[PDB]
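A short write-up of the structure that comes next.
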Amino acid sequence: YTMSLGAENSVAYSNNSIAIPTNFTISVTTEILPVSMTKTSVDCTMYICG
Amino acid sequence: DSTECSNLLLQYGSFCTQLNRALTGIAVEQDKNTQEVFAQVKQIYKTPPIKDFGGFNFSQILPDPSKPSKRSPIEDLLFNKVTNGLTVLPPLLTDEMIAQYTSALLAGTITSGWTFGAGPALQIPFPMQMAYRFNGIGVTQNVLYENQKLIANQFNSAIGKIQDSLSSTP
Amino acid sequence: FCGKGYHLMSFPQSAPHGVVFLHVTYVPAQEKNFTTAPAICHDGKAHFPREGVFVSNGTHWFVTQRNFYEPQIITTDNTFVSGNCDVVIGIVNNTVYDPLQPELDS
Ligand SMILES: *[C@@H]1O[C@H](CO)[C@@H](O[C@@H]2O[C@H](CO)[C@@H](O)[C@H](O)[C@H]2NC(C)=O)[C@H](O)[C@H]1NC(C)=O
Ligand SMILES: *[C@@H]1O[C@H](CO)[C@@H](O[C@@H]2O[C@H](CO)[C@@H](O)[C@H](O)[C@H]2NC(C)=O)[C@H](O)[C@H]1NC(C)=O
Ligand SMILES: *[C@@H]1O[C@H](CO)[C@@H](O[C@@H]2O[C@H](CO)[C@@H](O)[C@H](O)[C@H]2NC(C)=O)[C@H](O)[C@H]1NC(C)=O
Ligand SMILES: *[C@@H]1O[C@H](CO)[C@@H](O[C@@H]2O[C@H](CO)[C@@H](O)[C@H](O)[C@H]2NC(C)=O)[C@H](O)[C@H]1NC(C)=O
Ligand SMILES: *[C@@H]1O[C@H](CO)[C@@H](O[C@@H]2O[C@H](CO)[C@@H](O)[C@H](O)[C@H]2NC(C)=O)[C@H](O)[C@H]1NC(C)=O
Ligand SMILES: *[C@@H]1O[C@H](CO)[C@@H](O)[C@H](O)[C@H]1NC(C)=O
């Protein structure tokens, strides 16, 4: 199929109306970031020739 | 198509697999980059049919209904101004869908300010949103409201100058 | 940068070869429509909110903070006066209460 970018939402814009929140949600989200790799060392002489 | 060449090439091992894997990683990385830049909203926002924004004109940045590509005049100008075993993979997001993402972002930032980026899109009149932005930079709301026509005229003139500068600079 | 929504705080957690950030953010919810105006016209003067926004539930005008609905009476303590009512486009007529008035009334 052709993908859908997002659910359609038409904001009810007018020149004299505002939307004010009456409540809130405390949302906790995860962010995973790599920091380091495995520290590898290669003996060049031993690898090529043994 | 040489069989003898491929037989001799097999003696060197998995070099070809390494090169193909690296190119595949680059190819998926480009799509990931496009997702990270443009696909930051999960709601496709649309502008109201009546473009009453208190004097502010966004025709040069909103999509043109007359054009089949649904691009803005600025985006149309930008697209016009950019001109043996190899294959070119198409991008995952086509140009019209990227333009649709930019249109959704423009509609969200015009009709809702910064509210849509932090949660549900809350409608606010555009002069009031501009007044909020004025307060963000330490200028009182009254300055924006008293000089609203001047600010709208300056904004429209600057947007037109942007289009002229892009059309006039190689 | 620190999660989706208005960022409140964050917690670090160690991970094998990495870090996991638990971003605690504030998300607005249960929004409600109100009729809004840029300024309030009172006594030939234009009143603008110091920190909030003018809202109307249909009959009465209040001032509230922008990110949470908490309607309060429009007074001189939460509004400031700049200019007359002839310049601001969309200014509406409403009274502005004065806290000092009952003090010299009594
Ligand atoms: C704001 O939303 C919270 C939910 O996060 C509402 O709390 C709920 O209230 C109902 C009815 O009192 C309870 O049955 C739920 O168990 C509550 N949920 C939680 C997590 O406490 C709160 O009432 C809402 N406030 C307003 C004014 O709408
Ligand atoms: C917003 O700006 C656009 C473009 O500057 C205006 O469109 C122009 O309208 C005049 C009068 O109808 C035409 O002579 C021009 O040729 C139009 N320009 C283009 C590029 O189409 C538009 O009128 C402005 N105002 C609104 C409310 O959209
Ligand atoms: C604020 O008012 C607008 C318009 O009065 C509401 O938008 C309507 O929402 C209904 C339900 O989704 C739709 O069927 C209508 O087509 C919408 N109208 C327009 C012009 O978009 C909006 O939902 C109201 N918001 C709140 C929080 O009450
Ligand atoms: C808008 O809110 C105000 C304040 O809450 C409402 O005024 C109150 O209405 C109740 C219902 O009759 C009265 O008992 C109170 O005495 C009123 N307060 C004041 C200060 O007059 C007003 O009715 C609300 N309007 C709408 C359309 O809901
Ligand atoms: C808001 O109040 C102002 C002033 O009280 C009103 O302006 C008056 O309008 C009448 C008729 O339009 C004129 O005869 C007066 O001379 C005006 N006075 C001033 C000081 O300008 C204004 O019309 C009111 N607006 C609404 C919507 O009621
Ligand atoms: C909103 O637009 C209407 C016309 O559509 C106008 O009568 C009204 O005064 C405008 N209000 C503001 C606050 O600009």
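Here Swiss-Prot sets the residue numbers for chain B, with the shown residues being 745-827, 856-942 in order.
Every residue, even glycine, has its Cβ placed from backbone N, Cα and C.
Where Swiss-Prot documents B:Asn764 to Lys as a natural variant, the accompanying text is: In strain: Omicron/BA.1, Omicron/BA.2, Omicron/BA.2.12.1, Omicron/BA.2.75, Omicron/BA.4, Omicron/BA.5, Omicron/BQ.1.1, Omicron/XBB.1.5, Omicron/EG.5.1. Neighbour density for B:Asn764 (variant position): within 10 A of its CB lie 11 other CB atoms from the protein chains shown.
Within 10 Å of the C-beta of B:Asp796 (variant position) we count 12 further C-beta atoms, all protein chains included. The natural variant B:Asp796 to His is recorded by Swiss-Prot, whose note states: In strain: B.1.1.318.
For the natural variant B:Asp796 to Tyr, the note given by Swiss-Prot reads: In strain: 19B/501Y, Omicron/BA.1, Omicron/BA.2, Omicron/BA.2.12.1, Omicron/BA.2.75, Omicron/BA.4, Omicron/BA.5, Omicron/BQ.1.1, Omicron/XBB.1.5, Omicron/EG.5.1.
Record note (Swiss-Prot) on the natural variant B:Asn856 to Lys: In strain: Omicron/BA.1. Same-chain residues at least 6 positions away in sequence with a Cβ under 8 Å from that of B:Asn856 (variant position) are not found in this chain.
B:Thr859 to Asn appears in Swiss-Prot as a known natural variant, with the remark: In strain: Lambda/C.37. All protein chains considered, the CB of B:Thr859 (variant position) has 5 other CB atoms within 10 Å.
In Swiss-Prot, a natural variant is listed as B:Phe888 to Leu, annotated with the note In strain: Eta/B.1.525. A coil conformation is recorded for B:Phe888 (variant position) in the three-state DSSP classification, outside any helix or strand.
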- Query: Distance between B:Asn764 (variant position) and B:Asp796 (variant position) at the Cα atoms, whole Å?
  - Reply: 54
- Task: Could you list the residues of the same chain, at least six apart in sequence, whose Cβ is under 8 A from the Cβ of B:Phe888 (variant position)?
- Result: B:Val785, B:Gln787, B:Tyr789, B:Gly880, B:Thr881, B:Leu894
- Task: State the three-class DSSP label for B:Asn764 (variant position), counting H, G and I as helix, E and B as strand, and everything else as coil.
- Result: helix
- Message: So if the criterion is CB under 8 Å to a CB of chain A, which of the variant positions B:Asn764, B:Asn856, B:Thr859 qualify?
- Response: none
